[PDB]
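To keep things clear, I will list the structure first and then write my remarks on it.
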Amino acid sequence: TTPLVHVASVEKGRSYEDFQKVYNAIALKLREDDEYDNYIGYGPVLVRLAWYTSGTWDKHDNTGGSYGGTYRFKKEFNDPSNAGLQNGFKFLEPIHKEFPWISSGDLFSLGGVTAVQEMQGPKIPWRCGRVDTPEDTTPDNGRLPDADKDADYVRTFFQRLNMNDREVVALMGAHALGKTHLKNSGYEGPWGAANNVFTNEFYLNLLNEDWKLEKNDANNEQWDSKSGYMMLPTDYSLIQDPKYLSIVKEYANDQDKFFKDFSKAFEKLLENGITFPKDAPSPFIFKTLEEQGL
Ligand code: HEM
(Lines of atoms letter the chains of each structure in order from A and count residues from 1; the text may use other names and numbers.)
(Lines give C-alpha, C1' and ligand atoms only; values in the text may rest on other atoms or scores of the structure.)
Protein backbone atom coordinates (compact mmCIF):
# COMPACT_ATOMS: atom_id res chain seq x y z
CA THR A 1 0.00 0.00 0.00
CA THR A 2 3.06 2.22 0.44
CA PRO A 3 4.36 4.46 -2.40
CA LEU A 4 5.76 1.83 -4.76
CA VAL A 5 8.86 2.56 -6.83
CA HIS A 6 9.00 1.71 -10.53
CA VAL A 7 12.57 1.36 -11.77
CA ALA A 8 13.10 1.57 -15.53
CA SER A 9 14.63 -1.65 -16.85
CA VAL A 10 15.96 -1.62 -20.41
CA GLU A 11 14.55 -4.43 -22.55
CA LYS A 12 17.42 -6.94 -22.53
CA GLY A 13 20.24 -6.04 -24.90
CA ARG A 14 18.22 -3.38 -26.72
CA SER A 15 19.58 0.02 -27.74
CA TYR A 16 18.67 3.08 -29.81
CA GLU A 17 18.73 1.18 -33.12
CA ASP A 18 16.13 -1.30 -31.87
CA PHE A 19 13.70 1.39 -30.81
CA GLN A 20 14.24 3.39 -34.01
CA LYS A 21 13.05 0.28 -35.84
CA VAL A 22 9.86 0.18 -33.78
CA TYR A 23 9.42 3.92 -34.37
CA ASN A 24 9.82 3.33 -38.10
CA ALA A 25 7.29 0.48 -38.13
CA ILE A 26 4.75 2.71 -36.38
CA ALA A 27 5.51 5.62 -38.73
CA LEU A 28 5.24 3.42 -41.82
CA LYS A 29 1.86 2.09 -40.70
CA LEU A 30 0.69 5.65 -40.00
CA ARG A 31 1.50 6.41 -43.62
CA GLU A 32 -0.16 3.23 -44.92
CA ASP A 33 -3.47 3.33 -42.99
CA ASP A 34 -4.20 6.89 -44.10
CA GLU A 35 -7.96 6.43 -44.61
CA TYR A 36 -8.80 6.01 -40.91
CA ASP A 37 -11.32 8.49 -39.47
CA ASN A 38 -12.15 10.14 -42.79
CA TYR A 39 -8.49 10.44 -43.75
CA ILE A 40 -7.31 12.08 -40.55
CA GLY A 41 -5.16 9.01 -40.00
CA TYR A 42 -4.20 7.28 -36.74
CA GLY A 43 -1.84 10.02 -35.56
CA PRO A 44 -4.29 11.84 -33.26
CA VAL A 45 -5.71 8.73 -31.60
CA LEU A 46 -2.20 7.44 -30.88
CA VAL A 47 -1.36 10.70 -29.12
CA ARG A 48 -4.58 10.50 -27.12
CA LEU A 49 -3.74 6.89 -26.23
CA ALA A 50 -0.29 7.90 -24.99
CA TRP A 51 -1.81 10.65 -22.87
CA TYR A 52 -4.55 8.44 -21.37
CA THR A 53 -2.33 5.51 -20.53
CA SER A 54 -0.04 8.03 -18.79
CA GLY A 55 -2.74 10.31 -17.40
CA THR A 56 -3.95 7.80 -14.81
CA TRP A 57 -0.92 8.62 -12.68
CA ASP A 58 -1.34 9.86 -9.11
CA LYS A 59 1.73 11.61 -7.67
CA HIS A 60 0.48 10.88 -4.15
CA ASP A 61 1.03 7.10 -4.21
CA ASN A 62 2.56 6.53 -7.65
CA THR A 63 -0.36 4.40 -8.83
CA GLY A 64 -1.35 4.40 -12.49
CA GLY A 65 0.99 5.99 -15.01
CA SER A 66 2.70 4.72 -18.16
CA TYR A 67 5.06 2.27 -16.46
CA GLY A 68 2.82 -0.79 -16.15
CA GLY A 69 1.09 -0.71 -19.53
CA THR A 70 -2.10 -1.74 -17.76
CA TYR A 71 -4.40 -0.48 -20.53
CA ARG A 72 -4.12 -4.01 -21.93
CA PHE A 73 -6.40 -5.18 -19.12
CA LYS A 74 -10.20 -5.00 -19.47
CA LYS A 75 -10.89 -2.74 -16.49
CA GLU A 76 -8.80 0.01 -18.04
CA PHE A 77 -9.52 -0.39 -21.75
CA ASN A 78 -13.23 -0.43 -20.87
CA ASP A 79 -12.94 2.83 -18.91
CA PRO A 80 -15.67 5.10 -20.34
CA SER A 81 -13.03 7.84 -20.45
CA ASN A 82 -11.08 5.69 -22.93
CA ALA A 83 -13.90 5.14 -25.43
CA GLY A 84 -12.44 5.11 -28.93
CA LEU A 85 -8.89 4.33 -27.83
CA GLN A 86 -9.41 0.71 -28.86
CA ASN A 87 -8.69 2.00 -32.37
CA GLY A 88 -5.21 3.03 -31.27
CA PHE A 89 -4.60 -0.28 -29.52
CA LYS A 90 -5.71 -2.20 -32.62
CA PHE A 91 -3.28 -0.14 -34.69
CA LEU A 92 -0.40 -1.06 -32.39
CA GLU A 93 -1.24 -4.78 -32.30
CA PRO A 94 0.70 -5.66 -35.48
CA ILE A 95 3.60 -3.53 -34.26
CA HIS A 96 3.77 -5.41 -30.96
CA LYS A 97 3.52 -8.71 -32.83
CA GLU A 98 6.57 -7.88 -34.92
CA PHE A 99 8.49 -6.54 -31.91
CA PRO A 100 7.21 -8.71 -29.03
CA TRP A 101 10.22 -7.68 -26.93
CA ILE A 102 9.03 -4.12 -26.29
CA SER A 103 6.95 -3.59 -23.15
CA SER A 104 3.36 -2.38 -23.44
CA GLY A 105 4.10 0.87 -21.64
CA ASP A 106 7.04 1.57 -23.93
CA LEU A 107 4.89 0.85 -26.98
CA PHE A 108 1.94 3.00 -25.90
CA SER A 109 4.18 5.96 -25.07
CA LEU A 110 6.39 5.51 -28.13
CA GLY A 111 3.25 5.46 -30.26
CA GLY A 112 2.44 8.96 -29.07
CA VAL A 113 5.97 10.23 -29.63
CA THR A 114 6.08 8.73 -33.13
CA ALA A 115 2.73 10.27 -34.02
CA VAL A 116 3.69 13.77 -32.85
CA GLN A 117 6.98 13.74 -34.76
CA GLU A 118 5.57 12.24 -37.95
CA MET A 119 2.83 14.88 -37.93
CA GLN A 120 5.59 17.51 -38.05
CA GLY A 121 5.51 18.28 -34.36
CA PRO A 122 8.58 18.84 -32.16
CA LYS A 123 11.08 16.09 -31.40
CA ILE A 124 10.11 14.39 -28.14
CA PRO A 125 13.00 12.73 -26.28
CA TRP A 126 11.87 9.26 -25.19
CA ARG A 127 13.28 6.81 -22.65
CA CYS A 128 12.76 3.04 -22.64
CA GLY A 129 12.43 0.77 -19.63
CA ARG A 130 8.76 0.62 -18.68
CA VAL A 131 7.94 -2.88 -17.42
CA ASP A 132 4.59 -4.67 -17.70
CA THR A 133 2.88 -5.12 -14.33
CA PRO A 134 0.07 -7.53 -13.19
CA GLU A 135 -3.64 -7.01 -13.81
CA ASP A 136 -4.20 -6.12 -10.15
CA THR A 137 -2.02 -3.02 -10.59
CA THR A 138 -4.51 -1.59 -13.09
CA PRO A 139 -5.88 1.73 -11.82
CA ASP A 140 -9.64 2.10 -11.28
CA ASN A 141 -11.67 4.17 -13.74
CA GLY A 142 -12.30 7.85 -13.03
CA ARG A 143 -8.74 9.19 -13.07
CA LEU A 144 -9.02 10.91 -16.45
CA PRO A 145 -10.53 14.43 -16.72
CA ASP A 146 -14.13 15.46 -17.38
CA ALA A 147 -14.62 17.88 -20.28
CA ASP A 148 -17.63 19.80 -18.97
CA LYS A 149 -15.73 21.67 -16.25
CA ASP A 150 -14.04 25.07 -15.77
CA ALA A 151 -10.53 26.44 -15.29
CA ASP A 152 -10.48 25.76 -11.54
CA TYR A 153 -11.27 22.10 -12.20
CA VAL A 154 -8.58 21.84 -14.87
CA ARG A 155 -5.95 23.47 -12.66
CA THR A 156 -6.75 21.24 -9.69
CA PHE A 157 -6.98 18.12 -11.84
CA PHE A 158 -3.52 18.55 -13.32
CA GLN A 159 -1.89 19.09 -9.94
CA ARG A 160 -2.33 15.34 -9.46
CA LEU A 161 -0.10 14.83 -12.52
CA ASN A 162 2.36 17.40 -11.12
CA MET A 163 1.71 19.86 -13.96
CA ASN A 164 1.69 23.64 -13.50
CA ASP A 165 -0.17 26.32 -15.47
CA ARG A 166 2.33 26.47 -18.34
CA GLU A 167 2.55 22.70 -18.59
CA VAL A 168 -1.25 22.40 -18.65
CA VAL A 169 -1.71 24.99 -21.40
CA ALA A 170 1.14 23.48 -23.44
CA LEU A 171 -0.25 19.94 -23.16
CA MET A 172 -3.73 21.04 -24.20
CA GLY A 173 -2.26 22.25 -27.48
CA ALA A 174 -2.36 18.64 -28.62
CA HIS A 175 -6.04 19.31 -29.28
CA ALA A 176 -4.97 20.81 -32.59
CA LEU A 177 -5.00 17.11 -33.50
CA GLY A 178 -7.98 14.97 -34.49
CA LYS A 179 -11.51 15.60 -33.27
CA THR A 180 -14.18 14.71 -30.75
CA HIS A 181 -16.59 11.96 -31.84
CA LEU A 182 -20.14 12.09 -30.47
CA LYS A 183 -20.27 8.31 -30.02
CA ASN A 184 -17.06 8.27 -27.96
CA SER A 185 -17.25 11.30 -25.67
CA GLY A 186 -20.57 13.03 -26.21
CA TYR A 187 -18.85 15.87 -28.08
CA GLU A 188 -18.58 16.37 -31.83
CA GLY A 189 -16.22 18.26 -34.09
CA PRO A 190 -12.56 19.12 -34.76
CA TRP A 191 -10.65 21.88 -32.97
CA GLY A 192 -9.13 23.09 -36.22
CA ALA A 193 -8.50 22.60 -39.94
CA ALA A 194 -5.15 20.75 -40.05
CA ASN A 195 -6.37 17.74 -38.06
CA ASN A 196 -3.20 15.70 -38.64
CA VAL A 197 -0.45 18.31 -38.65
CA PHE A 198 1.00 19.36 -35.29
CA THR A 199 0.98 23.18 -35.01
CA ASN A 200 -0.13 25.86 -32.55
CA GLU A 201 -3.49 26.14 -34.32
CA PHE A 202 -5.38 25.29 -31.10
CA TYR A 203 -4.36 28.60 -29.52
CA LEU A 204 -4.88 30.68 -32.64
CA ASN A 205 -8.39 29.26 -32.99
CA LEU A 206 -9.26 29.88 -29.33
CA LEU A 207 -8.33 33.55 -29.73
CA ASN A 208 -9.35 34.29 -33.31
CA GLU A 209 -12.56 32.33 -33.90
CA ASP A 210 -16.01 33.63 -32.97
CA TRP A 211 -17.31 31.08 -30.47
CA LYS A 212 -20.92 30.37 -29.55
CA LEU A 213 -21.95 28.19 -26.61
CA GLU A 214 -24.31 25.60 -28.06
CA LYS A 215 -25.67 22.15 -27.30
CA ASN A 216 -24.64 19.20 -29.46
CA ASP A 217 -26.75 16.16 -30.34
CA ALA A 218 -25.78 14.48 -27.06
CA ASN A 219 -27.33 17.40 -25.16
CA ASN A 220 -23.93 18.58 -23.93
CA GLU A 221 -22.66 22.14 -24.21
CA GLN A 222 -19.64 22.87 -26.40
CA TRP A 223 -18.28 26.00 -28.04
CA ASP A 224 -18.76 26.17 -31.81
CA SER A 225 -17.39 28.47 -34.51
CA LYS A 226 -18.79 29.25 -37.96
CA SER A 227 -15.63 27.71 -39.43
CA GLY A 228 -16.86 24.32 -38.25
CA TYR A 229 -14.55 24.03 -35.24
CA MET A 230 -15.37 23.31 -31.62
CA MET A 231 -13.87 23.69 -28.16
CA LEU A 232 -14.71 21.67 -25.05
CA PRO A 233 -15.69 23.66 -21.97
CA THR A 234 -12.29 22.74 -20.52
CA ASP A 235 -10.52 24.03 -23.65
CA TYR A 236 -12.48 27.27 -23.56
CA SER A 237 -11.65 27.70 -19.86
CA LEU A 238 -8.08 28.46 -20.96
CA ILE A 239 -9.21 31.87 -22.22
CA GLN A 240 -11.67 32.50 -19.39
CA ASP A 241 -8.98 32.24 -16.69
CA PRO A 242 -6.61 35.25 -16.80
CA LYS A 243 -3.48 33.22 -16.01
CA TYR A 244 -4.22 30.58 -18.63
CA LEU A 245 -5.14 33.32 -21.12
CA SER A 246 -1.70 34.94 -20.96
CA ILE A 247 -0.08 31.61 -21.78
CA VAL A 248 -2.52 30.87 -24.60
CA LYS A 249 -1.55 34.21 -26.16
CA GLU A 250 2.14 33.40 -25.76
CA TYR A 251 1.84 30.11 -27.65
CA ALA A 252 -0.44 31.63 -30.28
CA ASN A 253 2.39 34.06 -31.00
CA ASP A 254 5.44 31.82 -30.77
CA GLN A 255 5.40 28.49 -32.59
CA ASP A 256 8.92 27.59 -31.46
CA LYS A 257 8.17 28.28 -27.80
CA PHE A 258 5.07 26.09 -27.97
CA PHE A 259 7.06 23.26 -29.57
CA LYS A 260 9.78 23.42 -26.93
CA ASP A 261 7.35 23.59 -24.00
CA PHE A 262 5.09 20.87 -25.38
CA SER A 263 8.07 18.56 -25.92
CA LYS A 264 9.15 18.94 -22.29
CA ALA A 265 5.64 18.57 -20.84
CA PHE A 266 4.80 15.59 -23.03
CA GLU A 267 7.99 13.73 -22.13
CA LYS A 268 7.35 14.52 -18.47
CA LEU A 269 3.78 13.19 -18.74
CA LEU A 270 5.03 9.98 -20.35
CA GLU A 271 7.71 9.58 -17.67
CA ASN A 272 5.76 10.42 -14.50
CA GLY A 273 6.14 7.70 -11.88
CA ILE A 274 9.29 6.20 -13.37
CA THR A 275 12.66 6.11 -11.63
CA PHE A 276 15.54 6.07 -14.12
CA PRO A 277 18.80 4.53 -12.82
CA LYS A 278 21.87 6.76 -12.72
CA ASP A 279 23.41 4.60 -15.45
CA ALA A 280 20.27 4.31 -17.59
CA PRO A 281 20.69 5.26 -21.26
CA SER A 282 20.19 8.92 -22.15
CA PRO A 283 16.82 9.80 -23.70
CA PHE A 284 16.52 8.77 -27.36
CA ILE A 285 15.64 11.30 -30.06
CA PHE A 286 14.31 9.38 -33.05
CA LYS A 287 14.70 10.47 -36.65
CA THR A 288 11.48 10.84 -38.62
CA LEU A 289 10.92 8.78 -41.77
CA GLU A 290 11.48 11.98 -43.73
CA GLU A 291 14.84 12.59 -42.05
CA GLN A 292 15.88 9.03 -42.91
CA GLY A 293 14.74 9.29 -46.51
CA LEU A 294 12.26 6.48 -45.92
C1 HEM B 1 -8.68 18.77 -19.42
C2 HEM B 1 -8.01 17.73 -20.16
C3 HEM B 1 -8.49 17.06 -21.29
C4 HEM B 1 -9.78 16.72 -21.56
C5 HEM B 1 -11.03 16.98 -20.72
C6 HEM B 1 -9.78 16.05 -22.83
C7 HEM B 1 -10.92 15.59 -23.48
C8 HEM B 1 -10.94 15.00 -24.74
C9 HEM B 1 -12.12 14.53 -25.41
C10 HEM B 1 -13.55 14.59 -24.87
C11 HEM B 1 -11.73 14.06 -26.62
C12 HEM B 1 -12.60 13.45 -27.69
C13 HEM B 1 -12.56 11.93 -27.71
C14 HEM B 1 -13.43 11.36 -28.80
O15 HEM B 1 -14.64 11.68 -28.82
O16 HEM B 1 -12.91 10.60 -29.64
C17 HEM B 1 -10.30 14.22 -26.70
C18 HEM B 1 -9.52 13.89 -27.80
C19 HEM B 1 -8.14 14.04 -27.91
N20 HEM B 1 -7.32 14.52 -26.91
FE21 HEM B 1 -7.93 15.41 -25.21
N22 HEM B 1 -8.50 15.98 -23.34
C23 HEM B 1 -7.69 16.57 -22.39
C24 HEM B 1 -6.30 16.66 -22.47
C25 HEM B 1 -5.51 16.18 -23.50
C26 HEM B 1 -4.06 16.15 -23.49
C27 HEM B 1 -3.19 16.64 -22.34
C28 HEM B 1 -3.67 15.53 -24.63
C29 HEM B 1 -2.37 15.14 -25.02
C30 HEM B 1 -1.14 15.89 -24.82
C31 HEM B 1 -4.86 15.25 -25.39
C32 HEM B 1 -4.89 14.73 -26.68
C33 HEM B 1 -6.04 14.41 -27.40
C34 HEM B 1 -6.07 14.05 -28.80
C35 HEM B 1 -4.86 13.98 -29.72
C36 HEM B 1 -7.37 13.83 -29.12
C37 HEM B 1 -7.93 13.44 -30.51
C38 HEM B 1 -8.20 11.94 -30.57
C39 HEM B 1 -8.82 11.49 -31.89
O40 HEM B 1 -8.97 12.33 -32.80
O41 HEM B 1 -9.15 10.29 -32.00
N42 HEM B 1 -5.98 15.56 -24.64
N43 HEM B 1 -9.83 14.79 -25.53
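Quick note: numbers on chain A are straight from Swiss-Prot, i.e. 68-361, in order.
The header says X-ray crystallography, 1.6 Å.
Cβ from N, Cα, C; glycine included.
According to Swiss-Prot, the natural variant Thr120 to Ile carries the following note: In allele 2. According to its DSSP assignment, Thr120 (variant position) is helical.
Quoted from Swiss-Prot, the note on natural variant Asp219 to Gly is: In allele 2. Sequence-distant contacts of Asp219 (variant position), defined as residues of its own chain at least six apart whose C-beta falls under 8 angstroms from its C-beta, comprise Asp308.
The Cβ neighbour count for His242 (heme b binding site), using a 10 Å radius and every protein chain shown, is 26. In three-state terms derived from DSSP, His242 (heme b binding site) belongs to a helical segment. Residues or ranges marked as heme b binding site in Swiss-Prot: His242.
If you take the C-beta of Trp258 (mutagenesis position) and look for same-chain residues 6 or more apart in sequence within under 8 angstroms, you find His242, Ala243, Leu244, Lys246, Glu268, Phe269, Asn272, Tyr296, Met297, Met298, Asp302. The annotation that Swiss-Prot gives for the mutagenesis experiment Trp258 to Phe reads: Substantially diminished activity.
Feature annotation from Swiss-Prot assigns active site, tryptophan radical intermediate to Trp258.
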